[PDB]
Amino acid sequence: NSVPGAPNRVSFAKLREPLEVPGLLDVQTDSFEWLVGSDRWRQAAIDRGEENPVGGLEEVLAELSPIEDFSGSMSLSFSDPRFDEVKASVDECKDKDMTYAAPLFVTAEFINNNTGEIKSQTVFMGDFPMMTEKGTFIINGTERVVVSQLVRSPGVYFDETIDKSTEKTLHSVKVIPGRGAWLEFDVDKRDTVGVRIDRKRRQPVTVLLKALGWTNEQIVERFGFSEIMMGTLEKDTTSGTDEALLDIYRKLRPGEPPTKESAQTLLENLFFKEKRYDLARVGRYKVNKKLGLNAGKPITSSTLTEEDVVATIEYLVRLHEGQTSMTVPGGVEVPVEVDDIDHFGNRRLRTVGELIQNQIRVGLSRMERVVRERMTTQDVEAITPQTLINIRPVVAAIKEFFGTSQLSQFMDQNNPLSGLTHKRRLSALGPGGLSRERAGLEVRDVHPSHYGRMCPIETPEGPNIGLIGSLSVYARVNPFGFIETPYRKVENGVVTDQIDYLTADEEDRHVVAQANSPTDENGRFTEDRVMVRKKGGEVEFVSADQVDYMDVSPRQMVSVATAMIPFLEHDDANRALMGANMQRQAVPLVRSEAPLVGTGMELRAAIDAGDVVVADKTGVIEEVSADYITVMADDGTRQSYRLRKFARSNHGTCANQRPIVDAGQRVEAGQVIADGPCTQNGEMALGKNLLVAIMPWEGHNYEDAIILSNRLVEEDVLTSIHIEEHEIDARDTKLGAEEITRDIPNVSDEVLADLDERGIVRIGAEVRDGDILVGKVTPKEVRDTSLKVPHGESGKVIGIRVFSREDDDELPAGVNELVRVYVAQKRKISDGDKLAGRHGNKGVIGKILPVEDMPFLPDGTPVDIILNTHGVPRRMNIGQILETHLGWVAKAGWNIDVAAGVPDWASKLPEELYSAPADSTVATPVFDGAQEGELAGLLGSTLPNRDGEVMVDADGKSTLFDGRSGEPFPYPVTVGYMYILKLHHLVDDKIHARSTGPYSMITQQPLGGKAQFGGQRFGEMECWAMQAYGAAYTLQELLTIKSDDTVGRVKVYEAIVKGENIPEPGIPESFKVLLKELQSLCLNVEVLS
Amino acid sequence: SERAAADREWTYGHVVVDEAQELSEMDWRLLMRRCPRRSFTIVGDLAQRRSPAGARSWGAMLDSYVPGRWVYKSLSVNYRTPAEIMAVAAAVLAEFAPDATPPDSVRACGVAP
């Protein structure tokens, strides 16, 4: 529990959690804090961090400042960023399509060395968007998420490989910075070492060495243990330092006039000058620990060097030659080995703050070029920063990261969990990582460095498998961006209560144990051969004295949407993937109901998401209405929480909050005061418990189809509200004004009855395809281009959102008015709608039956959903059988008869679990939960029904009656309660049909799509299949009269409407243009007959 | 083998050379053009040269490619061939710039030639 209003949910867990679940959007708020340099991050870092904690803005400016000019006379510098309060609030920003931003100011000092004068001012840098406490940004009204990025950390990476032709094992080296050019090295198929300075032509390697001022005596003292490197030396026609720099400036700047000083200033101002080449602290640290450099030193100097460009070659050469051990001349010993590329000690996380840092850097570089352009063209001592500085570029960068990027996404809100997994997401795509050239099959796989850092299961089903993932629940992010997960320190075999947040590099050095490993007396293990992992994920049994660390909990390597799947160790992996990715796309229901059998990770996933409302301060409740709630705290301060009522999510779902408190209620802090769209009493309730019978019926549940009662339609059980948004703009046309009025061109006044004075539709009315919503007249004199209901849509007009220019609030270029109309539709479960459970069990609804012909129990209870037997064992998802059993055990309580002791199947049960009433709620954590002994004998107890009759035996089975015949099915059937989820895949959204309509006028076929009102692709394979039948007229028909022939489809429409024989092309028609143009080429053609 | 023999720019990993005293300087040149890794297992004798080009000196053939790095070892004692035949062929060799370095043969317990 540990939460104030925590509804009790008993747990079968036999292990204790020495570490609570950390925050679940503390990976999107710590980074923004860092960026804006809030005081919270400042303290956190001063505790464990440097004594000069720099932020992300500070750092950018410090790298920018001081802006000196070629004459070193006048200098500009920035410092002290500072944010003033937000102009609006989240709700206001949404109501008005504004943006959630705070003004940013900066102190600019302007020094002149000539006169020693200063012109400091507090200049304005524009409005900066802000990260909402829910881990979001608000942009022109929409909630948006800046998803993290997985990218190759800066540093040196050596990769062996095989030559496509020679099939020869060769080697290589690649040096990649955070900013600047790359530097590669190779050992060729002919044993000649070489370099690829800025990915140009492969010239030799000693060329470089000389360009840095090395004499063959040095090249032969450092090297000389090798004989391919000497042989490379020997074949350098370009002997001579300056000849080498000429070679390089040539390969880089070919032909154009050279110079020696230019040569040194290029070889220097490309790698060694920390403005055109930078290894951020992470690249510097990687290089140092890799090559054996600068052990225990002040990393301050974050740029390349000349000693590392040599130790790199040396490493490479001792690699090609099979040497495992290296020692730089003055460094420390080191292992010689290849560097994996999917490993996460090499992959790193660009969080939102880093992305925005980089785009601000871009904007500032442009503002700096402008500063210079404008600094040496204006009288000195009369130029002030406010004259030198034009902020217009910077904002663009910002306005170009959110408005239009790939890592800034419309928020994925079908439900709280859909948005909470859109924030703990790890995307391997976007500018900076692999975009299209490396979407292969070895990066999309699982790697033993994923344990505790990235979920092996939760990854979408579409094209981004293995690219996009979700962060685990016990994982955080180093300041260097590498992901960390905690472990427990073993000292002699006795598990200490001390925590250590390790990363993959560190983890690979020890033996990490398992959470279920036993303990007897304050930690010591019971066994002798305990099971552990190792460097390469090499699971092994080992003596418990070899152990050095241990996992705090199971469910460490799983995500939120995957720690909410009970009995996961009983379900294979592809169907668990299905279960997660279907638990994301679950539509909220009118009245929500939380699972009887669930997991402990459903309270937090709702608190740590933000659709619930929690108390900021302890106190009592002063007023409770549907919309507002008013609290009087102990300090006397009065709080007021406004609730979202029937608001439209970005996916059509509803976003209605509702209170769960009574006036005069002494709430605590963090206590839930309102429930959201898919929560009940503060825990995720995405579906409903239904009475299920595992059995085949009269063919209507064939091949994963499934059956329903009409109860789920009478009582509005699986009903859901869906809202739609339609907008229309009254923008300029140069022929007058696009006017919104009611005096529409001549039409039935009966259409103009549900329209208010201004020609807009009246709230509360109901609509239907074609029905007018807002009458807009664009001038001609006047035409009719109004907003009418689309095809396959209807509903009640909830409300309206109008935006005029007579207020000058804001509207884009050339607009005078915008009207947004919202329409709502209550959608009931129906034949075709998709339905699922948390275990990958999914299907469509083939039959909806009256309750009088549903298999019922001896007590008269008709089951609510029938699922077939044949899909369970070949799909390997029996977790649903266990769920069914436990659902019964929980809807019907239990009392273990302990009169004669506790049965042997209960010797591991936590007391307080020896009894429970009806409609109870339990918890089976994914890898520490209900077993089969604890669940076999726990099915016998099963408190009787209101009549003393036990309707389910100790095997999980009842005796049903055919509601049609009347006789009992001759064998007992498996009955229970299952948690079932309704999904966004609905049939009112999929049924598409077409006879006629608009075409593409480019290819001159119908359009492709459903909103476009298009047709269906008849492809090549289909033409093959249509030929193998020997059907020629259908093919002709399809390829001429339907898509391309524009003079035939008309003849056809007319023929049909008139009822005459559908004609036939007397002579093929695609032939005539080609006939002309081959005749035009003086090639006689004669259509014969 | 078939990939290599069908190619001339092929860098091998090791090169064994038996009766090495019969290769012209250009032969060694081509070889070292084959093996840059300079891993060689040269075997030979200088007093038993047939070709006139030959080497007459390892330093003449190697110091151009491996100067001061090339190791050299010479077996000293003779056991396989009697010392009678050895004196016969040692006083045969005692002509045409002999500078005779006869390895000392031992264990000759049979009929003289």
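So for chain A, numbering is Swiss-Prot's, and the shown residues are 21-800, 822-1130, in order.
This deposition comes from electron microscopy, 3.1 Å.
Using N, Cα and C of the backbone, Cβ positions are placed for all residues, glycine too.
One mutagenesis experiment catalogued in Swiss-Prot, A:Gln429 to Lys or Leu, is accompanied by this note: Rifampicin (Rif) resistant. Here the residue is the original one, but Swiss-Prot notes a mutagenesis experiment at this spot, A:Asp432 to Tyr: Rifampicin (Rif) resistant; RbpA no longer rescues transcription in the presence of Rif. Decreased affinity for Rif, no change in affinity for RbpA. Swiss-Prot gives this note for the published mutagenesis A:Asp432 to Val: Rifampicin (Rif) resistant. Looking at Swiss-Prot, you'll find the mutagenesis A:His442 to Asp, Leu, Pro, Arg or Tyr noted as follows: Rifampicin (Rif) resistant. A mutagenesis experiment is reported in Swiss-Prot for this position, A:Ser447 to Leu, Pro or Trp, and the note states: Rifampicin (Rif) resistant; RbpA no longer rescues transcription in the presence of Rif, decreased affinity for Rif, no change in affinity for RbpA; tested in the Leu mutation.
The secondary structure of A:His442 (mutagenesis position), as reduced to three states from DSSP, is coil rather than helix or strand. Ranked by Cβ neighbours within 10 A across all protein chains shown, the mutagenesis positions A:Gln429, A:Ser447 are led by A:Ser447.
Long-range neighbours of A:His442 (mutagenesis position) (same chain, six or more residues apart, CB within less than 8 Å of its CB): A:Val165, A:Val167, A:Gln429, A:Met431, A:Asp432.
Take the CB of A:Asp432 (mutagenesis position) and look out to 10 A: across all protein chains shown you find 22 other CB atoms. In the three-state DSSP scheme, A:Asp432 (mutagenesis position) falls into the coil class.
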